[PDB]
Every structure is written in C-alpha cells, then in structure tokens.
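Novice: Below is one structure. I have some questions about it.
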Amino acid sequence: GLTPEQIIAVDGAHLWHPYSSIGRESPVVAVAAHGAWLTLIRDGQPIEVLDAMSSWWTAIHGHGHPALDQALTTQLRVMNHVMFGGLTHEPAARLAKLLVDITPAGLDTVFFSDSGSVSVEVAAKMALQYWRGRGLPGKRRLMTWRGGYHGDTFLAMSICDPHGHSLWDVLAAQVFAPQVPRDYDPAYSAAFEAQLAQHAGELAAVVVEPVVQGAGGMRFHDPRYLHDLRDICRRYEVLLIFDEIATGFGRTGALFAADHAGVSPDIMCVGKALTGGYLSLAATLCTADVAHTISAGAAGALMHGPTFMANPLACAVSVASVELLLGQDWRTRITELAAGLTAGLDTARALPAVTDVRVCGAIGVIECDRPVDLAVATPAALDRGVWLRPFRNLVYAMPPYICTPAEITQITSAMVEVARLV
Amino acid sequence: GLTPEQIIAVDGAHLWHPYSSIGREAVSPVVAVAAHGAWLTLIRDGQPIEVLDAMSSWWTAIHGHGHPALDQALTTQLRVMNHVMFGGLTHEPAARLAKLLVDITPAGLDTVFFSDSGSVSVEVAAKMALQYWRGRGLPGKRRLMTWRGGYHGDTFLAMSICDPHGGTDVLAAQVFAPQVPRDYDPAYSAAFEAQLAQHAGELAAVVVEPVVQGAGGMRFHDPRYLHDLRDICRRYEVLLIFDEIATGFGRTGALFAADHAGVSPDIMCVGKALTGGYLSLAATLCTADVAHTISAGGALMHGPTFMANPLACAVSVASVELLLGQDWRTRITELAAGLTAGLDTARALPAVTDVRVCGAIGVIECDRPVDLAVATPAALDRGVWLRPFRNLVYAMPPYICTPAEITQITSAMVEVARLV
Ligand SMILES: *Cc1c(COP(=O)(O)O)cnc(C)c1O
Ligand SMILES: *Cc1c(COP(=O)(O)O)cnc(C)c1O
Ligand SMILES: NC(=O)c1ccc(-c2ccccn2)s1
C-alpha cells in the first residue's frame, strides 16, 4: 500500500514516462477518475480537474462510465481471455461486425491487436505482402507527407515526421511529400502526384492521418485532399492507408475523418478511443481484395499473431463503447463541443503570443509563437481546475464527449489564461 | 445476442487470426464461451464441452481464468480509476507494480518502462540499447546479435532477430549465430564469441530467450550458456538483453529463466504472463547505468498511449503478489514431475523423436508435421484444448492444474503423438 508521497518516491526512482529521462524535468499523482473528472493530489490535497485531453484521446465517454464498466465486469464473469489461435469468441465477432459496418465501405476484414503502433506495422505488413502476392516485390516503400505521426515502433517511426518518433540511418528510407496545406490548393496534389509518380513502382503504400494530424502538431487540412490521394493511389495502383488511430470514432466531427471526403482506403488503422479509454486495444482493417491476395500468395497468410489478439475483455468493453457512440446522436453533440470550443477560444486570437486558433469537432487548438513551458502552464491549468498538457507551441484540448457546456467553458477559459501566460 | 454459428459465420468472412488467412480454413476455429479455472468451455458439436487449457492460452493464464483474487483486483481498480495518461501523471498501480517488478527481477534491473505487448517491449528494449551507445558516443553500435531458433515478436524490428525460417528480405540484417544446442558445449560459446568479436564495434546488443526458446521450436538449452554470454557481453562491451516474455514468472522453474544461470542482463523484457493472462501488458527493465546513459545523449523516445494502464497493472500486481504468496517453486516442481511421468510413455512411440520437460513446460517432438485436423479434434475428445505446431506436441499448463488434470493433458498429448 502506497501514499502519494510513496508513489512519488517509487515513481521517480523506478518508472519511465513518455519522452522521459529518469532524473529530470515532474509527474503528479492521480487517485481517481470519474466521468470527466480526475482527482490529482496537489500539495497533499486531492483536487478536481477536467480531463481536458481525454487521457490522450481515449476517454471519449469519460472515466468510470456505467455502460462501459458493466461491459467489463460481466465479461469478466464469463471469460477473461483465450488465445485467438484456433479459437474464436463472441466479443471478437461482434466488435468485428460493428467495425466492418461503421467503417469506410469496403473495409470488411479485421485484424485485432494491442496498440496503435502495432496496428500500424500490421498495415505495412498487409501492404507489403499484398504486392508480393501480386508478383511485385518491387513495392515496399511508404510515401507520406510531413507532419505525420504513426507510433513509436521502428517502422511506424519511419513514416513519422523526419525534420521535426524524431529524426533518427536506422529507420527505413521513405518518400516524404512536403507539408500538406490547411486550405485546398490544387497544386499541392499536383506536386504530390508527381512525386509519387517517380516512385510508383517501389511504393507499396501511402500512409496518412485523415483530415487531422495529431501528435505531429494538431494540424488540420481540407477534406478534399483525401479525395485527391484516393484517386492518385487509384490511378497508380498504390495502396492508400488511413491512420485513424487518433481521428477515429467521432473525434473530428464525423464518425471517421475519412468520411469528411467520403473516401475509403484499402487499409485502415484505429486505436486510442476504441475501448473508450479503458484498455489497450487496436484494429487494422483491409478490403476483401487485399486479404484474398495475401492468402493465395506465397506464405498464404498474414504472418502476425499477438499473444493478446482479440482479447475478450478489450473487445467486450469496446463493443459497449462503439455501441454507446452509435446509440446516441453523437453528431449533434460533437458539433456542440465544436461550437463550445469555438466560442470559448475566440478570445485567444487577440493575444500577442497566439498565432492561430483552430477547432475541428471536439478538437480545440491554440498555436503560439513560442514553445509553451509546462512548468508554468501545468500549474496554471491546475489552478483553474483543469488537466492541461501543452506540447511544443500548442495549447490544446480534446475533451470527453460528455463534457457539459459549462465544463467546456472551464476548459476553453483555462486554455486562454495559459496562452496569455506566454 | 450472438450464437456460435453466427460467431463462426462472421468470423469466417471478417476476422484475421494469428498467422492465419481470410477464406481458407481447412480447420474452422472453435467457438469459446465461456472459459475459467484451468478449463475453457468450447462449442464444436453445437454443444458446450469443457476442456483443459492447456496451454495457458499461450503462456497467458498461469493462475487460471476467473481466479477470484485476480477478478477482485480488477473489480477494485475499475471502480476508482480505469485509466489516466502517464504523460505528466503517476498512479498507485504503476508504482506498486514497478516496485514489485524491480525487486523480483534479476539484480540490477532498476527501472521499468511499461508498454502494451511483448513486441513493443522488445522494440523498446532495442531503443534502449541503441540510445545507450549513442550517449557513449558510439553510434555505429546499432545492430543486434542472436541465436537461431529464437522468437521476439511480430513488429518489423522484432522480426529482424527472429529465427530466419518461420514463427522476405526487407528487415534489418542482423548477426545470426548458429542454434544454441541443448547440452552444454564450451565450443559453441567460444565460436559465438569469435563471431561476436568481429562485429562487436557495430553491435549494440545481444538478444535472446534465456534457457527456453518459446515460439521458435519449444527448445531448451543449458543455462551456463547465458552466463557465458553475460561474460562475452561484459568483455566486448555489448549489452545483454534477455527476452523473458515467455520464460517469466516461474514458468521454467525459477522465478525468471535468467535466474538459472544466476545472471542479470542489462535490459530485460517480460509480459504475456504479466497480467496473469487477463490483459495485454509488457515491461522493459534496464539498469540505472543504461537509464543514466540514456538521459545524457536527451530522453527515451517512446510513449505508448496506454502506458501504465491502471487496470492492466492492478491485475498484474494481484497476479505477481499471488504468485509470491505461495510455495510456487514446489508447485511448479510437481508440475514438472507429474508431467515428466505423463509424457514418458511417448518416447517409445515410433513417431516421437524426443521428450523434454522444463518447469511447467512439456514437449513431445515429432518425426512428421502434426496434421492438426486430426489432432485438435482428437485431444478435444479427451477433454483437452491442444494446439500443436509443425512437428511439436507441447503444453504449458496453469500452475493451478492438479496431478489429475496434468495426467489428463499428458495422456491426450501422447495419444495425438501415437496418432500418425
Ligand atoms: C497514438 C497514435 C499511434 C500509436 O498508438 P499507440 O497506441 O500509442 O502505440 C499511431 N498513429 C496515430 C495517428 C496515433 O494518434
Ligand atoms: C510471445 C513472445 C513475444 C512477443 O509477444 P507479443 O505480445 O505477442 O508480441 C516476444 N518474445 C518472446 C520470447 C515470446 O514468447
Ligand atoms: N494469440 C494466439 O492465439 C497466438 C499467438 C501466437 C501463437 C502462436 C505463435 C507461434 C506458434 C504457434 N502459435 S498463437
């Protein structure tokens, strides 16, 4: 049993954190999460704050949600897990159907896995094996544009932003296109196609985050670009792959950002909010064509099998979550979060340190001119009862979908002061 | 809701399986619903029959499914905190587990980087090696050296040190020594050193599974090899990485395989059996030295989303503590012993080529590929879930299995092996 002063001592000593260095920077103890609220121990005392980041994209329905909690315990009463090797089960099949149907059409197979990162490698694997089935070992490189993020595994890092993972001669060398504009310039697509053109025969795929680039720098672009990529890929026989591991499940404003242009990719990756922030789970989806080409090509299978593939607990709770999203009118509300952030953040545009304000669904961004100092911003936000984690020059929120209108006021307002704080 | 045949219908069209296909059986997956204790309830004649698991749903279920202590620890944590982001936040589960893992692991492994699966923890481990040598300003040290026979996960970095035969050349070219033999040969170790030697100034790390090679042939080898390797790495200034995602937590007879050689590695991976089989959770442990060398190159550049997931950890604490509040060594010994007897009659069968038993791990190795379409329905008729691989008929039972259940699994095994 451990006190907060014990967690803190045990933590510093023995735990890594993300982009962390044992012995530098300073985490804060969490002791409860419920609905849209955390209990952080600050100065010996428990305090209430809004999970403004949805624990990095995952708590779409907030923490401790009755439907999601129950999906778990009841699953736990029946079956906790079985190897997915030679075995199948109800949550895997329900999630799959659910996934197959609510996704960009044509995506009707489902490869389950445990993290976004792995979910990405699997997609690569499909792509590579796909063309190997099609007698084109030549196709094995990955074209993307700049500012993208796809996880911290050595292949995913490979299509992460090179001049800003992080810059590595150890990752694969991939085709990068320059950085995709916010507004629709038809000439960027032109350049993109021309680049892909010199590389077509050796490009197994093009990987992209649809409409919104998350950890790359909370950047948006015009939904008409994905239309251009679809065609470009279609006319050059290059697979198109969406990484919807951040965008997915209502976050941008539609069900998947892909749907903002009504485009369907050959391969799709989803994670983060898939289980409503309860457990690690990912999925990788591909069109029947891609799957029938793997199976039938040499090796006759997709050589990938995680130990916890299709884990019943993870699926079960995810069934709830997905169902929960679909069974309410999610569209009206994401819109209203968008409304709420837009109104609440507009004041930030008149601040000297603020370079841009952008909202897209339940995604509110304040781009500054300096990098934001977590040493000042984090207390600040905490002082105003909100969990905020700036990154680079961005002060952003990605609230749980069940935040009340006033709860979205707190969040926008706390963000504003942080920005004002320079 | 959803019936078995719907489940199968949907599964056929829409589901990928481990290293499987979409469209080609020639064995339709058997429906599970439910699964608990050392037993899984399976549907295959359109009827619910319980069978021993066997394995441990692939090393996962070391304390059984639906174990009360482990169901309660999850029950508990779920109620007060399901998950928070570990960027900027810490929680009790993480701390309690880190403390537990740091204390039970081979001496010197002092920090824990949580991730989501065995494969990620492996890649994380290599990141630790390669970032390690760059902070020593020796950036050329960026390949890996390993045994043949090995398995370390399915992501492409992990695939580059897998036994080049199973488990297309676009992976990292790594240094492969020959297969580590079963019995101790001083000559093998020296030949390993001579080889390591010539690539050592460009090797960041040796990477292996201590004592037991899991998914790559179910092979056992003599522990003093690891101790040879610890020495070989010490002298040529290459880090040692042990992959204890399979061997961890008592499965081979000691709390960790590395304890047979009585040697610590520099960096270390576990998982699989980490949560007691409930949830995907991995761990990478490295020494203060690697840790400190890392933070002076400027930090360990990896951060999964569900890092230190409070539910996966609270259950893991339950499982690790549970493991340790009982004479687990005796319990495994009996498993080894009861298994040893069990699979004995096999060695005379014409098919069988070898019979070996390490900790709670039992293998009948065969002449020919095992035609699972004969085998899987056969062991199921003996009330066991049994999934052979190539020419191997093996198992890894829950520690809660009883001498009776153990004989029931070992029987079924021998018979599948007679069935050629
Ligand atoms: C978070 C994320 C990943 C990696 O997922 P993990 O679960 O952190 O491994 C990959 N791609 C995108 C777009 C993401 O947002
Ligand atoms: C099972 C296993 C892994 C990887 O496990 P996943 O979580 O399935 O990636 C790695 N190494 C060894 C030795 C294993 O047994
Ligand atoms: N999740 C699973 O059921 C499995 C993961 C890996 C499996 C495996 C891996 C190698 C050989 C035989 N089975 S089975």
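Per Swiss-Prot, chain B residues shown: 7-173, 179-308, 311-433, in order.
Heads up, header says this was done by X-ray crystallography, 2.5 Å.
Here the Cβ of each residue, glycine as well, is placed from N, Cα and C on the backbone.
The mutagenesis experiment B:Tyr25 to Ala is recorded by Swiss-Prot, whose note states: Does not show detectable activity at 335 nm with SAM, even up to concentrations of 3 mM, and shows approximately 70% reduced activity with high concentrations of DAPA (0.5 mM). As annotated by Swiss-Prot, S-adenosyl-L-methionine binding site applies to B:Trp64, B:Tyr157, B:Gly316, B:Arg400. If you look up Swiss-Prot, you'll see B:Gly124, B:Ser125, B:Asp254, B:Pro317, B:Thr318 marked as pyridoxal 5'-phosphate binding site, on the strength of sequence analysis. Residues or ranges marked as substrate binding site by Swiss-Prot on the basis of sequence analysis: B:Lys283.
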Novice: Determine the minimum-neighbour residue: among B:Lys283, B:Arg400, listed as binding-site residues, which Cβ has the fewest other Cβ atoms within 10 angstroms?
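Specialist: Candidates: the binding-site residues B:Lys283, B:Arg400. Fewest Cβ atoms within 10 Å: B:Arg400.
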Novice: Among B:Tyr25, B:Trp64, B:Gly124, B:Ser125, B:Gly316, B:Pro317, the recorded positions in the record, which have a C-beta under 6 A from ligand 1?
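Specialist: The ones that qualify, in sequence order, are B:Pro317.
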Novice: What subset of the binding-site residues B:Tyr157, B:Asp254, B:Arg400 has a Cβ positioned less than 8 Å from a Cβ of chain A?
Specialist: B:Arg400
Novice: Starting from the Cβ of B:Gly316 (S-adenosyl-L-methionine binding site), draw a 10 Å sphere and report how many other Cβ atoms land inside it.
Specialist: 22
Novice: Give me the largest Cα to Cα distance among B:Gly124, B:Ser125, B:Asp254, B:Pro317, B:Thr318, the residues the record lists as binding pyridoxal 5'-phosphate, in Å as a whole number.
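Specialist: It comes out at 23 Å between the most distant Cα atoms.
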Novice: What Cα-Cα separation, expressed in whole Å, is found between B:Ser125 (pyridoxal 5'-phosphate binding site) and B:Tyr157 (S-adenosyl-L-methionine binding site)?
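Specialist: Cα of B:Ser125 (pyridoxal 5'-phosphate binding site) to Cα of B:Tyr157 (S-adenosyl-L-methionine binding site) measures 10 Å after rounding.
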Novice: Output: those recorded positions from B:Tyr25, B:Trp64, B:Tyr157, B:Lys283 whose CB lies less than 6 Å from an atom of ligand 3, in sequence order; none if no residue fits.
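Specialist: Among B:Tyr25, B:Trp64, B:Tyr157, B:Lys283, near ligand 3: B:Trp64.
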Novice: Would you find the one among the recorded positions B:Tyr25, B:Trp64, B:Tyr157 whose Cβ has the most company, meaning other Cβ atoms within 10 Å?
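Specialist: Selected residue: B:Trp64.
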Novice: Spanning 2 missing residues, the endpoints are B:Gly308 and B:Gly311. What is the Cα distance in Å?
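Specialist: Computed span over the unmodelled residues is 5 Å.
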Novice: Considering only the recorded positions B:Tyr25, B:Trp64, B:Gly316, B:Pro317, B:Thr318, which possess a Cβ situated under 6 angstroms from at least one atom of ligand 2?
Specialist: none
Novice: Taking the Cβ of B:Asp254 (pyridoxal 5'-phosphate binding site) as reference, which residues of that chain separated by at least 6 in sequence fall under 8 Å from it?
Specialist: B:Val128, B:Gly156, B:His158, B:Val218, B:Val219, B:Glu220, B:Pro221, B:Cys280
Novice: Could you tell me which of these binding-site residues, B:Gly124, B:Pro317, has the fewest other Cβ atoms within 10 Å of its Cβ?
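Specialist: With the binding-site residues B:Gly124, B:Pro317, fewest surrounding Cβ atoms within 10 Å: B:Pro317.
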